[PDB]
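**Student:** First, the structure itself, so that you have it in front of you.
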Amino acid sequence: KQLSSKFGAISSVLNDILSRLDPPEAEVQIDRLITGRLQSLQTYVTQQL
Amino acid sequence: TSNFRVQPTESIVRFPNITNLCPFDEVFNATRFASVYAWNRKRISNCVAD
Amino acid sequence: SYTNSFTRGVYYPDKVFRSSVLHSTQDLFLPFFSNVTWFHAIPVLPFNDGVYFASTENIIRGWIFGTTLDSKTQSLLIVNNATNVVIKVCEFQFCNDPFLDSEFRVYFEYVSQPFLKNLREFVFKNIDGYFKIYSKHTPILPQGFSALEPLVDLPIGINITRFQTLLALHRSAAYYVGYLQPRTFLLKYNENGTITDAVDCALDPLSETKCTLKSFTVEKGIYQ
Amino acid sequence: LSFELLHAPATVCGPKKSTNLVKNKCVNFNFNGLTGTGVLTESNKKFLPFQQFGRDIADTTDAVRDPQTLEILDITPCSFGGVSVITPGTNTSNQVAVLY
Amino acid sequence: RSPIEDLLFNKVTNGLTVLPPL
Ligand SMILES: *[C@@H]1O[C@H](CO)[C@@H](O[C@@H]2O[C@H](CO)[C@@H](O)[C@H](O)[C@H]2NC(C)=O)[C@H](O)[C@H]1NC(C)=O
Ligand SMILES: *[C@@H]1O[C@H](CO)[C@@H](O)[C@H](O)[C@H]1NC(C)=O
Ligand SMILES: *[C@@H]1O[C@H](CO)[C@@H](O)[C@H](O)[C@H]1NC(C)=O
Ligand SMILES: *[C@@H]1O[C@H](CO)[C@@H](O)[C@H](O)[C@H]1NC(C)=O
């Protein structure tokens, strides 16, 4: 369910952000998405452990 | 050791039927035209701008 | 007079399909057991947000929207004549008590099938410069539950502040108006994808408990 | 001709280059702005006639409806998954076995 | 399957693969 989370970005689709915004802002939006999803994955790994 | 996924082959783009055209086919191809002092500006919206 | 909307006023918030999964959405909605006004006429109503319209029947006709009802801002003029729907977005010289015969004594073209003991349920949302219409007709405010599906969307992008109602007079009357409020529900779909039952999320502690566990059956115990 | 901005959302523009159809193949698509990659398969669901696509419990696009016809096409992801190597020690031999 | 085992067995209901048990 965390894949459909905006995480403070414009949208939650990788193809939507890259083909609509300029790369200087796309870099920041994608970086925010990656750090949010990585935090979610780390939380799930700790819970599983 | 790695991840195995199959690559996509070709791309398809889908969109609805191209209908509800503008009167561009008659504003360029009309019977007559208005003069330069009393020209007829026509509203263009809600049609396919092909 | 006044009456209470028992459980009606629920519509599909999006154009997605779900199969027997309990889902929660937050859009401009009509609260359950609210205070819906039973307006009667043989008027000027404010439009703070979307409104819930319902009537029974053929003298009831179309609707008039707008900000001021003047000759300076565009006003929606939706009318029916038992065979077609007409939408006009312009400025007109509106009068205090408008009606139809067909002489036009009341003062972006879309023509489609007309909407018209049966009960009809209409809601008129306005968000992000759009204008969405939802319609449903049911036979037998009488109790019961049903869905409410969109049929047409109108991209206009104007501010709407006022709401009216048109009538037809023969020469030779009772409609309910509710107000939408921002809150969430929890919707249960089924196999065929239509809405079967809905529950409010902030109406009652049991309803809020149903909202926070995403189920209709609450087992015995204490929940936060 | 003179163009105008900032009055309404866009409501007039030309063709969008509709393409053909493929079935039973891992291809990428763009259906009414809904991007995704999967295998296009004939469906047996029954959509209501106002809904563009559909989701599931996992909140993923699994059923989509093409705007040309009234039929609906299921979306399932194509073949993916990790690969593992079965081998004895290199002091023993160099024979290997591949698992998918 | 023993009847006790059958009674026990009948009372229990992207990028995320599930490895089967050994
Ligand atoms: C877009 O145009 C196509 C082409 O005509 C339409 O496809 C037709 O669909 C009907 C529906 O049963 C078939 O009987 C016809 O045989 C189809 N045409 C062809 C050439 O095969 C399609 O319905 C149109 N879509 C919209 C939304 O208008
Ligand atoms: C609805 O509002 C009217 C107006 O004050 C009030 O008399 C009535 O009691 C209200 N309805 C309920 C159920 O309280
Ligand atoms: C209803 O209104 C439409 C649009 O004004 C018109 O074309 C149609 O003829 C009308 N029908 C009748 C029965 O007057
Ligand atoms: C779904 O539609 C089928 C079609 O006949 C019908 O048999 C079934 O009762 C419907 N189910 C619901 C929940 O509406």
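By Swiss-Prot numbering, chain B shows 315-364, in order.
Cβ from N, Cα, C; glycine included.
Pulled these from Swiss-Prot:
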- B:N331 to Q: Reduced viral infectivity (MUTAGEN)
- B:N343 to Q: Reduced viral infectivity (MUTAGEN)
- B:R346 to T: In strain: Omicron/BQ.1.1, Omicron/XBB.1.5, Omicron/EG.5.1 (VARIANT)
- B:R346 to K: In strain: Mu/B.1.621 (VARIANT)
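Help me see these features in their spatial surroundings.
**Tutor:** According to DSSP, B:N331 (mutagenesis position) sits in a coil region rather than a helix or strand. Long-range Cβ neighbours of B:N331 (mutagenesis position) (same chain, at least 6 residues apart, Cβ-Cβ under 8 Å): none.
A coil conformation is recorded for B:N343 (mutagenesis position) in the three-state DSSP classification, outside any helix or strand.
The 10 Å shell around the Cβ of B:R346 (variant position) contains 5 further Cβ atoms across the protein chains shown.
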**Student:** Please work out the number of neighbouring Cβ atoms within 10 Å of the Cβ of B:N343 (mutagenesis position), leaving out its own Cβ.
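**Tutor:** Within a 10 Å radius of the Cβ of B:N343 (mutagenesis position) lie 8 other Cβ atoms.
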